[PDB]
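Right, one structure below, let's go through it.
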Amino acid sequence: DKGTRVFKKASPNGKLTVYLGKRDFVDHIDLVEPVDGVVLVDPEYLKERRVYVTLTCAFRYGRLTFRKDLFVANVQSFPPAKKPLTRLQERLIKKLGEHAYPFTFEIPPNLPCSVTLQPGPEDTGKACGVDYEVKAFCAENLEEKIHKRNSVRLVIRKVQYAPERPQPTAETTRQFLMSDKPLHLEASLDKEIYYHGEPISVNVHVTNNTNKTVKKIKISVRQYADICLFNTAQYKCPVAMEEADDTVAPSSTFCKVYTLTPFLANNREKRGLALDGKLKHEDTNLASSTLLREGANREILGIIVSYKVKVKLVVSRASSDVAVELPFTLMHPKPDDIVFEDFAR
């Protein structure tokens, strides 16, 4: 239940506040939910000093050791210098004061989504990510040097969403182990797109024509993360794992459907892992697979996350391994009065 929640976060001196409809904004491949906000000022404090809002999207790396704005947009909510104005904006600006003015941002569809790479605590400096910060300040011109005091910043996320477009084709392998015939293996995934929490199922089909036998099958979801800026580097990492002692006898056919569901919740103390937020905030999940809009500069994306499901067989040969991986997309789930909460982030 409930009715419409608004997030607020006022600058230190409190003589400036900012209200947003939400903390995360969904990217729909072609269109990104707009950033519609309100900003409570105070004519007193603001003599001839105006109030601007900025939406910056920048890749960082360090703790700083490197930054890079992939995108920046500014507005001067006040003094109100077109725009048709949001539904919530109005509704809000009214029940707020005469000293409330709106600000609106549209985020370019091809921007990298919010993602941060948790590393360390040893390699603490090799940590990075792509963040979105909405900043509202009291300056005379948006070229001036900012004051922590009379300025507030909100770290909002761009989350990637992809509607289920209802193969996905299976993957195959066939090997020989001092055998006359192969150990033809092949699995496939149910959906082609899975959301966070949504559970993956892999149909494993084994046609062992070998005289050898499979001692066990290990199913896992691996998160491959690639850093593309400031420090090229590869990150493999299992985030799901089912080790079943199911066996496949000689000249026999196996076939079973395993089910894995990758939760950050488990892997909370992993080496290099891609999250879609800070490991602190209990709304952070494993970064979503990044969209590779055919013909797009990947460097500009900072981190390229992708997931695959690996099905490994442990034949006796004592111990030999046969397997195949299955690619798949991991997306972010699809979406009275007021009720104020602290942005807190």
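Chain A uses Swiss-Prot numbers throughout; the residues present, in order, are 3-65, 73-90, 94-178, 181-331, 339-356, 384-393.
Placement of Cβ uses the backbone N, Cα and C atoms for every residue, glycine included.
According to Swiss-Prot, the 1D-myo-inositol hexakisphosphate binding site annotation covers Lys250, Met255, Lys324, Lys326. A 10 Å cutoff on Cβ-Cβ distances gives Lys324 (mutagenesis position) a total of 18 other Cβ atoms nearby, all chains included.
Remark: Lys157 (mutagenesis position) has no non-local neighbours by Cβ distance under 8 Å and separation of at least 6 in sequence. Among the sequence features in Swiss-Prot, the mutagenesis site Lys157 to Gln is noted as follows: Impairs InsP6-binding and oligomerization; when associated with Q-160 and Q-161.
Swiss-Prot documents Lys160 to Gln as a published mutagenesis change and attaches the note Impairs InsP6-binding and oligomerization; when associated with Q-157 and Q-161. Secondary structure at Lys160 (mutagenesis position), taken from DSSP and collapsed to helix, strand or coil, is coil.
Record note (Swiss-Prot) on the mutagenesis of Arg161 to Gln: Impairs InsP6-binding and oligomerization; when associated with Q-157 and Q-160. Non-local neighbourhood of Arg161 (mutagenesis position): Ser13, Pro14, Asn15, each in the same chain, at least six residues away, with C-beta under 8 Å from its C-beta.
Taken residue by residue with DSSP, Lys232 (mutagenesis position) is part of a strand. Swiss-Prot lists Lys232 to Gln among its mutagenesis entries, and the accompanying note reads: Impairs InsP6-binding and oligomerization; when associated with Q-236, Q-250, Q-324 and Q-326.
The note that Swiss-Prot attaches to the published mutagenesis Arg236 to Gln is: Impairs InsP6-binding and oligomerization; when associated with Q-232, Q-250, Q-324 and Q-326.
Under the heading of mutagenesis, Swiss-Prot lists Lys250 to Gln and annotates it as follows: Impairs InsP6-binding and oligomerization; when associated with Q-232, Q-236, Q-324 and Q-326. For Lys250 (mutagenesis position), the count of additional Cβ atoms within 10 Å of its Cβ stands at 11 [all protein chains shown]. The secondary structure of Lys250 (mutagenesis position), as reduced to three states from DSSP, is coil rather than helix or strand.
Quoted from Swiss-Prot, the note on mutagenesis experiment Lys324 to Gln is: Impairs InsP6-binding and oligomerization; when associated with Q-232, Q-236, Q-250 and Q-326. For the recorded site, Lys324 (mutagenesis position), the DSSP three-state label reads strand.
Swiss-Prot documents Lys326 to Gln as a published mutagenesis change and attaches the note Impairs InsP6-binding and oligomerization; when associated with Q-232, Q-236, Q-250 and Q-324. Taking Cβ-Cβ distances under 8 Å and a sequence gap of 6 or more within the same chain, the neighbours of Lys326 (mutagenesis position) are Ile231, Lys232, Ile233, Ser234, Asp342, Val343, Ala344.
Among the mutagenesis entries in Swiss-Prot is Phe391 to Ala, noted as: Abolishes interaction with AP2B1; no effect on interaction with CLTC. Cβ neighbour count for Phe391 (mutagenesis position): 20 (other Cβ atoms within 10 Å of its Cβ, all protein chains included).
Listed in sequence order, the mutagenesis positions near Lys324 (mutagenesis position) (C-alpha within 10 Å of its C-alpha) are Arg236, out of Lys160, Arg236, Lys250, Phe391.
Across the fold, the C-alpha of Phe391 (mutagenesis position) and the C-alpha of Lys160 (mutagenesis position) stand 17 Å from each other. Across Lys250, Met255, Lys324, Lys326, which the record gives as binding 1D-myo-inositol hexakisphosphate, the greatest C-alpha separation is 16 Å. Just so you know, of the mutagenesis positions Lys160, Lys232, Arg236, the Cβ with the fewest other Cβ atoms around it within 10 Å is the one at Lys160.
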